[PDB]
Each structure stands twice: as C-alpha cells, then as structure tokens.
Amino acid sequence: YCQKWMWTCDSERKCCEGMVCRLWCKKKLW
Amino acid sequence: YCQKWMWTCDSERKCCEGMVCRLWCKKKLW
Amino acid sequence: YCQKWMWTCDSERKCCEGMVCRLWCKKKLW
Amino acid sequence: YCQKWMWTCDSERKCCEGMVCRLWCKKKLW
Amino acid sequence: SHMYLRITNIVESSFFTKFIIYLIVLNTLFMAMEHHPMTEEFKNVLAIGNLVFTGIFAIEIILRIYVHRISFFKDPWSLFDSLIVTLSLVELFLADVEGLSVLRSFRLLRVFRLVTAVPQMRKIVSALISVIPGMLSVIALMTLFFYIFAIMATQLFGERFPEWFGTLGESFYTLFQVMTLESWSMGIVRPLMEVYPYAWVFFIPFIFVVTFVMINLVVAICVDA
Amino acid sequence: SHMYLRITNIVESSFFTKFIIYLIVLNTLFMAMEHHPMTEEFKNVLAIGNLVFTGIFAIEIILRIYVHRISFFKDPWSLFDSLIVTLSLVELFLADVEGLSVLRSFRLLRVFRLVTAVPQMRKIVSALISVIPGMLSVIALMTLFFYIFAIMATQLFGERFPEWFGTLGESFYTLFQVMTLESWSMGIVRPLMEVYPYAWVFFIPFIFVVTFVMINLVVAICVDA
Amino acid sequence: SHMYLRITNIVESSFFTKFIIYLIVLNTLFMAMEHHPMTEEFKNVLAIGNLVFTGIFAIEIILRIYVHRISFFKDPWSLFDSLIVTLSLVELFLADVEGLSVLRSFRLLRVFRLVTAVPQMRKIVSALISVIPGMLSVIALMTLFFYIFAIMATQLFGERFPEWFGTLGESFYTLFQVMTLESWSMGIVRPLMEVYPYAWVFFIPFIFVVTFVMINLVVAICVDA
Amino acid sequence: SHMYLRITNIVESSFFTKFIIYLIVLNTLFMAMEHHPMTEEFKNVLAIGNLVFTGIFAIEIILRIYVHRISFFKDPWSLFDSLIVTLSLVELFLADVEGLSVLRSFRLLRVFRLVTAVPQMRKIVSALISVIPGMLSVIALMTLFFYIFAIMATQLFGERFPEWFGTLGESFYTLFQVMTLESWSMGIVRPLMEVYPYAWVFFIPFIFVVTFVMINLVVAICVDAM
C-alpha cells in the first residue's frame, strides 16, 4: 500500500498522501 | 491662466513663468 | 658664453659644465 | 662503492642504501 | 513521594547533569563531523543519531519539568532549554517546507545546549548579559543613528547602487559594514564618489560618530570594572 | 495673558512633546518606506506626506517660538530644530534648479528631529558633545598631522598616482583611509611601491603615529572619566 | 668537584650567557640572510653554518645539564632550550623522506633561543604568560562559541560554499577571519547572501558577540591590573 | 651689548615667533596648493616662492644662533628646526642627480616647522615622546618577535611566493600588514594555503600573540593614565 506516518520509507515504499519521506514519513506543513 | 507659486498644477493647468511643476508649482530661484 | 652657478637659466641660456638648470644653475652633487 | 652515513657525498659519490645526500649522507626513516 | 523523591535525587545529582553534558558534547561531535559534500548514507545516519539524542533529551527535560514543578519555567535558562529541546523534538517528527529547508536549521540549532546545560557557561553568560543593559542606552542610540543615516543614504544613493543602498535594508547592512572598516573605501565610497562626488562628507563624519560611540562603549565597560 | 497661558500650557505639556515625537517618527517611517527604484507615483504621494508633516511642524515651531523667544533662540538644540524645520519649509517653496538636487537633499535632512525633539537623546548627545572638547586639542593635533603628511605625500606621489594622491584633497582622503587599515597595502601601498620602492618608510611610521596617537586619545577618554 | 666547580663558574658567568646570546644572534643573522630564490652554492654554506652553531649549542646544553642535573629540567625555559637544541641536532642527521619537507622546518625553528637564552625576554614573556590564566575562562568561552557556531554554519552554508564552509575546519577558519573584520562583507557574507538571503542574521549577531566578548577580554586586562 | 640686546628682545618677542608661525603656515599653504598634473609656469613660481621662504628661515635661524649658542643646540626641538632649515638650504644650493629626485623631497620635508616652530605642538609631541620610553621595552620585544617570525616565514614561503616572502624585507612588511588585519586571509593566507595547506597554524597564533601584545601596549598606555 503506502507507508503511514512515522513508518520507515524508501524509494519503493513511499509515504501515504500528505507526507514526505525523510527516512521516516513526516507531515508536510499544513 | 497659469498656476502661481504653490498652486496645484497638472497637464492642463501649467505653472507661470520661472516655475516647475512637482504636483505643486515651485520656483527655480529667489 | 654660459650661465654660471646660481645665474638664471632657461632653454636658450644654459648652465656651464657640471651644473644643471632648475631656474638657476645648481651643482650635480659633484 | 658508496658513501656511508655522515660521509661526504656528491654527484659521483652517492650514499649507500637507505640514505639521502645533503652534502653528507643522512638517514631517511631509519 | 518516594518515587518522586528518587527521581529528584537523580535529576539534581551532579551525575545526571554531567551525563547530559557529555551526551550533548557527544551529539555535538556527532553532528559536527558532518561534511555536506556527501549525500552519503552517512547523512542519513546523522539523522538517526540526532533522533536518539533528541529522544533522550526529551526524557531528561520531562524529568526536569516534573521535578521543578513549574519552578524551572521561572528560571530563564530552564525555559530556554525546554524551548530548544522542544524545537529539536518538533523538527524530529515534523517536515521541512519545500521552498526552504528552514527546519533542518531547527535541528542544527540544538547545539546551543553546550551553554545552557553547562553551569559554568550559564553563570558567565549570565554575567555578560547582566553587563549589557548598562549599555542598552548606547545600543539604542547607535541603532537610532543607523536608522537615520540609513534612510538618508538610501534616499540619496538609491539611483544606481541599489545593491548597497537601494532600500533601507541594504542601507543598514552597508552602514554596519562601513562601521567595521571593511572595504569601505575601495568597494563602496570610491565607486559612489565616481558619480556623486561629495558623498565623502557623508561617511567620514559617520565613521567618526560610530567609532567614537564604540569607544564610549568600551569606556562604559571600563566604568563597570 | 489667559490665551497666552493656555497656549503655553499645551506647548510645555508632556502630551504635546510626545505628540510631536510620534508625529516625527511617523514622518520618518513614511520617508523610510522609500525605495528609489519606485517612479510609481509613489514619489508624489511621499512628497505630499512630507508637505503635510512640514506644515504641521511649522505650526509647532511657530507656537514653540511664540512661548519663549530669546530663551528659545538661546537654547542651541532648540534653534537647531527651528533651523531644520526652516530648511524643510524652504525646500517646499524652492526647486532643485537642475544640475544637482540639493534641495531634495534638504527635504530628507529634516529627520534629525528624532534626536533633537527627543529630550533623552538631547541629554545623552549633550553629554558626548561635552566630552569632545576635552580632547579637541588632540583632534586638532591629529588634523595638523594629517595636513602635514598629506602635503608631503601629494607632492611625492602626485605624478604617477594622481587618482589617489593627485592633489592635497585625494591625499587627505587616502591618508584617512590608511588610518582605518582598509586595503592599505593591497589597494594602495603595494601598487605605489611597484614604482616608488621606498614608499613603505612613509606609511609605516605614519600608521604608528596616528594609530598610537588614537590609542592615546582613547586613553585620554579613560582619563576624563 | 674542583673541575665541576670551574665548569659551573663558566656556565653561570655572565660572560657565558652573553656569549651564547651573541652566538645565537650571529646564527640568527646567518639564517636570516637567506633568500630562497637563490639555488646557489650559498645554500650548502648556510647548512654548514647551521651545523656549527648547533654543535656549539649542544656543547652548551650538555654543560647546562652537567651543572644543574634535574634542576635544569624543572625550569621550563631550560627544558624549552634543551628541546630546541635537541630538535636541531635531530634534523642534522635525519631526512625529510620526500613528500613533505618538515625537517628543514625543524632546522629553521631553532630561532626561539633569542627569547629563551635572553633573560630580559624571558622575564617579560613570563609576565605576559602570567596574565593569560586570569583570562583562560574567557578564552574557553570564546572557543566554545567558535565550535558551536562553526557546526551551525557548516551545516547551513556548507552545501554551496565548500571552499569556505565545506567542513568544520574551513568554517572555523572563516569564522576566525570574520572576527578580524577582514573582507567579511565583500568576500564572504555578500556572496553568501546571493543564495542564502538571511545569512546576515547569522553573522551580525556573531560579529557583535565575539567582538563584544573580545572587548571583555581586553577589559579583563584593564581589570587584571 | 646694545645691538645684541635689541636683537634678542626681537627674537623672544611673541610677535616674532607668531610672525614665523604665520609665515610658515603661509609657506605651507603655498607649497600645499601644488598639483603635479602641472608642468606649467606655475611650478617655476612655486620654486621661486620656496627660495624666499628658506632665505627668510635661514635668516631666522641665524638670529636664533646669535642669541643663544649651546643652549640652542641643547634643546632637541631647536636643533631639529635648525636641521630642517639646513636641508632646505642644501636643496637650495644644489639639485639631485637625474636618476632619483631625493633633494626636491627634502625641500618638501621642510614642512615640519609647523610643529617645531609652534610651542603648543612642541609640548604635546614632547608629552608623547615622554610616554614612548615607558613602552620602548614592549616595542623592542615586539620588534624582536617580528624579526623571528619573519626569518621563519621567509625560509618557509620563499620558494613559491617570493613576491610576499622572497626575502626578510617583504616578510617584515607582510607580517606588519597581517598585524593590521588588512586583507590577511583573502589576499595572503588563502593563496598560501593552496600550496602549503597547514600555513594557517602559523599565522593564527601570530595574530594572537602580536595583537595580544599590542593590547598590552595599549594597556601600558592605560597604565600610564590610571
């Protein structure tokens, strides 16, 4: 599926909508 | 006629002899 | 002849041997 | 042959193995 | 109050403070050994290390607040430390704005603990910040002078040389520069004189004033001693 | 008189002085928000604002003169303020001729009220202006040293390097530059040395003298207080 | 101890110390008259002279050792002098391998005898070194500020400007430069602003802080005596 | 004597000293208004003016010698003034060789009377020369430090960078420059580092030491004050 908030992420396991990958999925400024 | 010292001025109401328009008419010398 | 020591000198009235013109004839530090 | 440690040296009289010529033969890293 | 008492003994014990200090210094060496020309798995590992240290500092500061029931907030240094650890923790799970990576700056900011968590640094810096108000008068006067001279110059030298005096901001910057005596003639005044010949009368008095005011500042310091 | 007394009460009322100060700061911020690359009709509106503030300041200063006359002229700071408002009023009625816009410079000059119309600034600046005369003697000595060394240099380095030392004026400027230690070797002395090898003997003593004398000056300040 | 007593009289006789001082000054003028754009037979002669003076200094230092025994080591200046003569002796028969000519650097080092073999220089320098501990606290504080600000900058301005901030080293160097106010705007800050606009907020406080702190350091001297 | 006494009264009269001071200032303004992009007849007249002033100053100095002999030479400021007028006179009788115009330089040097013939300037400068000895020890220490560091550098950075450190002279100059904090990194240290990487370790301590010592020197002045 996609990697939820604070779960690990990489080039193949991307973050769910509204997040950005920085080793783990972080939230994008509101 | 013409706009005397310190009278408002524009494209149709010009300053009298010896003056210059800068929104209002200024004198070039004493 | 020539202009001796301390005599006025110019383009036509040159200083005698061993001197240099600086309005008047000066010595060339021997 | 060759010039040993602290013997004079020059273009024709070189230092023995492990030394370098600086007017006299010095030791390079023991 | 038994567990609370044990926790307090732990917090105020010199051991805990020194542990945090060495942890901070280790984290500091950790981030310091950062060479941006990498983009190497090293860069990613740095984030992991920062993560752990920030978690530990959150633990520490939580203990500190629990122990210093509101009392530490009254103390500026404690509030400052709570704020720094707060910003570091926030950047940890929050993300950067795309246009500008300001939050990576908040992550790097954490390095200021070396002064607040250290008592000797805390006390000496407190001495110096206690000194400054005695000269706050001169600081404000000099800032007002900067404001006035800056508006005047920018309104004069704005036509051409906008980079140095185009607006009030670059004018403030360039005037501070002149005060430092850094390339004030060759790079600034002389090019200006090339077009506005009598601009010199502007800056030379200015120099006087600021340098004079700055010596007064030292004199004020020599007054406090 | 009764009417005279009412006017005087308003003039000396702290309210009136603070009103003028805030008005001045407003006019100053108004002119400050001036970006020379504007030409967007902004200039006319800015001039209009200037006009209103100047008219109001003329009102103020007329009242201020009215209350105390010879006392008002007697006070230097007061007369200074009257002169500043006067120059602004003059710029209103006269024009910049054409070659050089000096009168628009006078219009911007008006901003010194931020110090003259403020009593705290007045007193502080009065303290420093009281300080300067005690060393005015050393100021004069250093100015004389400048004069002598400047004549010397310009007569030396005038032929080969007229841009920096062509006359006594550029020489005064360049010597003052050297005093600040701003690109004195790379931009000045070494290019000179390239032609006149022994120019060094000139400037290094000079530096000493002036620099050491300036130290004496600061020490003189530590003597005075 | 008759021969020992004679040796001691010679070592402590003012004549012997003045002799060493004059010999050292002679050696100093000898190496001093060295211009590297030479490549003449002169270089070999310079090395020969070094050899002789160092041999004599070894003789002297052996005599000092015989005279004082462990007493010689207790005195720092004695140890310093023994160390210098030792390094010269080492360079005489050891080699700089090839990659880096460090040993000729040790050979040139020997020049500090002019202060160590001189008692007046010894005493004056001892007073100046005695001043430092009173300020070691401020020294360490300023060094810590350098460290933290260097980490901060290198992580901020490190990516695009590796020449100045690529790592902690270049950043330390550049910050020390800024402290001196040497081309801090034209050569550093202003190029940086072109990419990172708000870099000013970084350096201007820094300038303040460090420069301000440096005032305190000098002030400490004005307080230390 | 009668004539001796009259001449002395004139010499010490404040009027005569003020006359010389104003004459000197006039000569100073005269020489000052000199712009080398000249090559006009103006230059000739300037030289003419020089002649008169020096003759008058020669006259003045002669009179001074007449009133007091050994006392005049004993006073340094007076002897200094006599020397200045003397050098001006020398350039007056002869001129320098074409290769180098030193003698016109002595003619311009003459301008120091503005301090020597002025008593207030004399007193202030005498205060400063009385101050210097108390710190001459530090002056000499710093000069010795310059000498040592210069030898070391010149032997290091002589090969690749002879323009700045080719000899002891350029090294002394460049080290004084560095002391002033004038383009010490951008124009000097960093170019050096390009070849010799660890040269920084050299200059940064140096900066410290010398700058620090100069603080002590300034502190010594503050010591003389408080």
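For this deposited structure, the header notes the method as X-ray crystallography, 3.5 Å.
The backbone N, Cα and C atoms fix where each Cβ goes, and this holds for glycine too.
Other Cβ atoms within 10 Å of the Cβ of C:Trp5 (mutagenesis position) number 14 in total over all chains. C:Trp5 to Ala appears in Swiss-Prot as a mutagenesis experiment; the accompanying note says: At least 10-fold decrease in affinity with Nav1.5/SCN5A.
Around C:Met6 (mutagenesis position), taking its Cβ as the centre, 14 other Cβ atoms fall within 10 Å, counting all chains. Here Swiss-Prot notes a mutagenesis experiment, C:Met6 to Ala, with the remark: At least 10-fold decrease in affinity with Nav1.5/SCN5A.
According to Swiss-Prot, the experimentally introduced change C:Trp7 to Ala is described as follows: At least 10-fold decrease in affinity with Nav1.5/SCN5A. Using a 10 Å radius centred on the Cβ of C:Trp7 (mutagenesis position) and all shown protein chains, the other Cβ atoms total 14.
The Cβ of C:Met19 (mutagenesis position) has 22 neighbouring Cβ atoms from other residues within 10 Å, across all protein chains displayed. One entry in Swiss-Prot concerns the mutagenesis experiment C:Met19 to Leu. Its note says: 1.7-fold decrease in ability to inhibit sodium channel Nav1.7/SCN9A. No change in activity towards Nav1.7/SCN9A; when associated with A-12.
When secondary structure is read from DSSP and collapsed to three states, C:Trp24 (mutagenesis position) falls in the strand class. For C:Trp24 (mutagenesis position), the number of other Cβ atoms no farther than 10 Å from its own Cβ, over all displayed protein chains, is 20. What Swiss-Prot says about the mutagenesis result for C:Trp24 to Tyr is this: 180-fold decrease in ability to inhibit Nav1.7/SCN9A, and decrease in ability to bind membranes.
Sequence-distant neighbours of C:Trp30 (mutagenesis position) (same chain, 6+ apart, CB under 8 A from its CB) do not exist here. Following the DSSP three-state reduction, the secondary structure of C:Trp30 (mutagenesis position) is coil. Record note (Swiss-Prot) on the mutagenesis of C:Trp30 to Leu: Important increase in selectivity for Nav1.7/SCN9A; derivative JNJ63955918.
Here the residue is the original one, but Swiss-Prot notes a mutagenesis experiment at this spot, C:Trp30 to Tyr: 6-fold decrease in ability to inhibit Nav1.7/SCN9A, and decrease in ability to bind membranes.
Under the DSSP three-state reduction, C:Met19 (mutagenesis position) is assigned to strand. Residue pair C:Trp24 (mutagenesis position) / C:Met6 (mutagenesis position) shows a Cα separation of 5 Å. C:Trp5 (mutagenesis position) sits 7 Å from C:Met19 (mutagenesis position), counting Cα to Cα. Looking at C:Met19 (mutagenesis position) and C:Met6 (mutagenesis position), their Cα atoms lie 10 Å from each other.
Secondary structure at C:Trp5 (mutagenesis position), as computed by DSSP, is coil.
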